[PDB]
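One structure is given here, and the rest of the page talks about it.
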Protein chains: 2
Amino acid sequence: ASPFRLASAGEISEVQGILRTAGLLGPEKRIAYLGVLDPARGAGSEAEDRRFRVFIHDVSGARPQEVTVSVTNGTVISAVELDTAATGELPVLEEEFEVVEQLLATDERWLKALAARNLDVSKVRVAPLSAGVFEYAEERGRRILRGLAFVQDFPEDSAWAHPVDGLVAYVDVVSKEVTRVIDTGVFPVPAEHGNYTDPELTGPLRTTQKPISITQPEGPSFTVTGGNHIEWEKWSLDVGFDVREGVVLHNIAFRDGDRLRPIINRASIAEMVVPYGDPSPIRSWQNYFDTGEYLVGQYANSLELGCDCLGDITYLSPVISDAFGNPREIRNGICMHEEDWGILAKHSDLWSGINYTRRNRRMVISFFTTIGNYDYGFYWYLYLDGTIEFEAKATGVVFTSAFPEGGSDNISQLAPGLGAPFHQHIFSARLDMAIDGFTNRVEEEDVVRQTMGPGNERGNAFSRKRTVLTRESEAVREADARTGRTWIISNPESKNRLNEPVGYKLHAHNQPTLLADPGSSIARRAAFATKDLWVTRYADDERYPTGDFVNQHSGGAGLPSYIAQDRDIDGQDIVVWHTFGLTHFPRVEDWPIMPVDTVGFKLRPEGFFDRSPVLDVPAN
Amino acid sequence: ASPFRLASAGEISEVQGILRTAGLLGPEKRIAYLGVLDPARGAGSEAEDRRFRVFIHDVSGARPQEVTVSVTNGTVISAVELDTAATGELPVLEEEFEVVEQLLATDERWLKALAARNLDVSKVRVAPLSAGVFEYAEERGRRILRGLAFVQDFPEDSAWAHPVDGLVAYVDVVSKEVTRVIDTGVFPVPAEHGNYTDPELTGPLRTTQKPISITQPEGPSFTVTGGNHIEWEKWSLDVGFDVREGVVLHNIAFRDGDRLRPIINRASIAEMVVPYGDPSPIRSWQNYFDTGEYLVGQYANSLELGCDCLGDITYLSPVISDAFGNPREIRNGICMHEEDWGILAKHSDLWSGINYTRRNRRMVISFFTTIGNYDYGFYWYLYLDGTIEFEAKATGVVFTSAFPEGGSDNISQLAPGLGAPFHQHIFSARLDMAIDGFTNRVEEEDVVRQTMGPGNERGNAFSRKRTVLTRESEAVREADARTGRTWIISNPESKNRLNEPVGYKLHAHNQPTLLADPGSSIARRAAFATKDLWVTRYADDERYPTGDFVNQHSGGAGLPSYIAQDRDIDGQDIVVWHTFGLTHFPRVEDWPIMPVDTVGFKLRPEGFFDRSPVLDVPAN
Ligand SMILES: [Cu+2]
Ligand SMILES: [Cu+2]
Ligand code: NA
Ligand code: NA
């Protein structure tokens, strides 16, 4: 009966039927985005109203629509025509991926460029790359993809080994026209293959790895009810899935004695951007919003047992809409398991003679997605001791270019003639906070050093300070690792037994934020990425740090627009947006396929509990 | 036959016999430190000379000696009387732990203080705490411990719940005198118990945890030969153990094709300090050098199977000397196992149709030690992809005090009337580098932001810069998280296939360094802890960042003295010393026993290999 249950195939089919009946889903219409909406605030009292949000594209050139449907009542709640030049283009459609290569294949400028390089058009793959917003006035209001070319020598070849540098094309994917072909000159196409399953490159496979078997002979310690409600070691939550955000966690709460205590109302990765740092005109426009432009959830992998996820795994198989509104299942798209996590607590006491050891565990909820060359794993962890953690795992194949003769300040060499432009992968976690309920505030906590003198004669004292963020205008914060800066979310109306407000402390990794010049297109479009932490007052339409329509959308929406409202956030329903990312100067070791690298953040209880919450964990 | 084998019981007994025969180990002598020395540089050509270093204390008040013995040849190599007032007191002896309480029990000032607080002397435990160097001239040249008191209500009671604040004593443990008793006034002794095995506090133990079974049905993938030589998934190393440093890794190398390539010659935690930040005179002198003053290795726990270490574990049982030179085995004191580590690399390629997934693993070498209230785990990890990582796990019981009425800027409240003074746990990892051999250099690498303008018209470019550290005077470096600062150790004479020097990149956690005022005693004694990274030219007598004798030893030795030599470190035999630590403002959740918290660092290959080193890892 949960209003947070996953969308069923039946609900998606019903949205399709409702849209059809209403005249909104004729033969030229395509669903670019479809997702369930969360229940409104205080709606637990009322009966269920399952609502779905839909972005509908029109392949005949007509304007797209944003539509909200009540699947419960069989009605269209709202439907509005979008002016994309103003508010943004809809997300890239999967069916458009192939169109760039297809159109370019009969374009005389493209063919001339390929001929200059002695490349067979039949062997030239073209990546369908988001366009962003630059100096090309004709693109405003048009659905444009840009194309970069890679040679594929045979069907099983890794085309990433063979970038065609000095060449880029721009394509209007609706009118099916090539708007521009830019050829700045030939570069050698790197010749070495990158086929990581070819025995010639791998050499003889290791025979040294003996098996590791992870089993749970009594099954797992968590239960799943209502399709997606998890209960595990005092934790309770609902595992949602959205085609844009991927796995979304709802109603994270911890059962402390008798009382179910909320911690986080909703946790998601609300955006992720991959800005490239190569000033070549062939690539200087490249910034991929995997979440906002491409919808990462939709490309979630089916995860194979004992391979992607090891141990006793329980899977969810989320259902999404295809381009026509038919349900499609992502089989085994979400892994859920618990795993051992080393020592939890240990003390061997001389005076009492008592030796004590307890083991830790974490609940793991994950998925893995692929967009082009990139593959990302998104992992949420809940620990016995109350810690909540997110980790992103980045792998795949590095996006390549030529490596310039005589080197580059903005590109790494991976193989002879083969380059990897510098880039970042930057995430925004949106944490709709509910520390013991919705009345929350955030404080920035810094370590405070003290001077040797009166009151500190030996010069050993140190302290800390906390600054409450009272209004949104003062809640745009940067990291300070040197001073141990963290942020505490607390509930000023809920005190622990020591009469202190209950709280959770956010620990960041303090990685560099967005490096681009502040006057760049990307600094405006990914404004969120320029600062480590933002706090907003909750609003049901403030979902993404980049706004609803990111594709070919200038600044104007998202977090900078939300915080201009300068709302009170001191003991209110608030949302924390944490920016965190990797800055990648590719190494030779990343080629021809990249070993996982990670980034993340965690939140630990900070006087939330009245003592350790893991005193009741048993021995052995 | 390895010259890096663990010390055997026979060798320790033989050192005892050699010392006895030489007149150096009569009945008033005690061994404060005994360890094997590493072979000298280029000594692989010559026959084995196993040498042992010994610090010998004399309980009758005579001066201690530093002695080097050749167990191979049955000789004393050198023996020198120490002037402790100058060079430092020997490490605290285990037999001295009990002496502080024992002496204080019949001291009329101590008894008067306890009587004022209505405390039974029979129930008052006294912690034997290192003294440091402050304003007390009479302590110079004397072995002093300071005593802080805790009430133990019954034999199995956790005395840490009941600190006796306002009271401290100083004791000369050789002459067996109480030098000073300071009573600044009564504080309430906190009354609540902290007995984490008492059902009244734990409540009913959870019955919800189902078993997790980790087995290896064909045994582990690593081999152990010569007692302590490990071979695992291309890695080779020797696992040493020293009573001061604990687990020491030697000869870390990676077999790349045919060639065994050195990476790190020796890795250890060469010091660890716990400075306290409470300006009360009762505690303002508290700084515990667990490694240098107490010798952490000697208190290594015996680790129980399926409990401290889970899975298919191979143990080492290192042998150490007792106070009289007899061998004593630390049974199951070192755990060795491999464990699964999630996804190593993954890509699902649209164009080629090939889907590829490989699992990661790490080799784990660990031990756990206990000193008083503190328990620390030291973990070294080697990963398939060439990454080397260290992690410290801090747990135990927090060191307590009274919590002052009306609060404190330097102390946390844990329970009614119960305080936890702020402190840090700061480690020094000494990495005797050997990237493809001994000719190494270090560069500091920062991200470089670029301005929008000519050559960067879209304001997207970013870069990096590397600064070679050429001499020791310029090799004292601080973190800069905001600019993504790392340090690369490379070999300028060994290039990869792309003609770039092979290297490894050190990634720090960028936690705060030593917070104490720069004019404090602790800032001078733990100078290493004030900066994140030091690089020295290798010398066989430069072992610890705090010098050989840390106990009651002022500034004058250690890293600041080593780098004054201003030696060339640009393509030379060099040593990196990385400071890293935790800054602990104790939380209510840390009481009555602390959940593990962690800190560490890692090194990743940076063009060391000619491509990914894990292409030959098999499927599933
Ligand atoms: Cu990357
Ligand atoms: Cu601590
Ligand atoms: Na909220
Ligand atoms: Na070295």
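Residue numbering for chain B follows Swiss-Prot, covering 9-628 in order.
Every residue gets a Cβ built from N, Cα and C, even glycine.
According to Swiss-Prot, the protein carries these features:
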- B:296-307, B:379-384: substrate binding site (BINDING)
- B:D298: active site, proton acceptor (ACT_SITE)
- B:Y382 to F: Loss of activity (MUTAGEN)
- B:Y382: active site, schiff-base intermediate with substrate (ACT_SITE)
- B:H431, B:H433, B:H592: Cu cation binding site (BINDING)
>> Among B:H431, B:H433, B:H592, the binding-site residues in question, whose Cβ has the most other Cβ atoms within 10 Å in this structure?
In response: B:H431
>> What does the structure give for the C-alpha distance between B:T299 (substrate binding site) and B:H431 (Cu cation binding site)? Integer Å is fine.
In response: 17
> Listed recorded positions: B:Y296, B:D298, B:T299, B:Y382, B:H592. Which have a CB under 6 angstroms from an atom of ligand 2?
Replying inline: B:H592
>> Can you give me the Cα-Cα distance between B:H431 (Cu cation binding site) and B:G305 (substrate binding site) in Å, rounded to a whole number?
In response: 22
>> Can you give me the Cα-Cα distance between B:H433 (Cu cation binding site) and B:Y296 (substrate binding site) in Å, rounded to a whole number?
In response: 9
> B:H592 (Cu cation binding site) to B:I379 (substrate binding site): how many Å between their Cα atoms?
Replying inline: 18
> Cα distance, the residue listed as 'active site, proton acceptor' to B:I379 (substrate binding site), nearest Å?
Replying inline: 8
> Rounded to a whole number, how many Å is the Cα of B:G305 (substrate binding site) away from the Cα of the residue listed as 'active site, proton acceptor'?
Replying inline: 10
> Can you name the residues of this chain that are 6 or more positions from B:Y382 (mutagenesis position) yet have a C-beta less than 8 Å from its C-beta?
Replying inline: B:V282, B:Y296, B:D298, B:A402, B:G404, B:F407
> If the Cu cation site is taken as the center of the Cβ atoms of B:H431, B:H433, B:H592, which further residues of that chain fall within 8 Å of it by their Cβ?
Replying inline: B:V282, B:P283, B:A402, B:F430, B:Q432, B:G589, B:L590, B:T591
>> On the three-state reduction of DSSP, what should I expect for B:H431 (Cu cation binding site)?
In response: strand
>> Quick check on the binding-site residues: of B:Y296, B:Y302, whose CB has the lowest count of neighbouring CB atoms inside 10 Å?
In response: B:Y296
>> Give me the count of other Cβ atoms within 10 A of the Cβ belonging to B:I379 (substrate binding site).
In response: 21
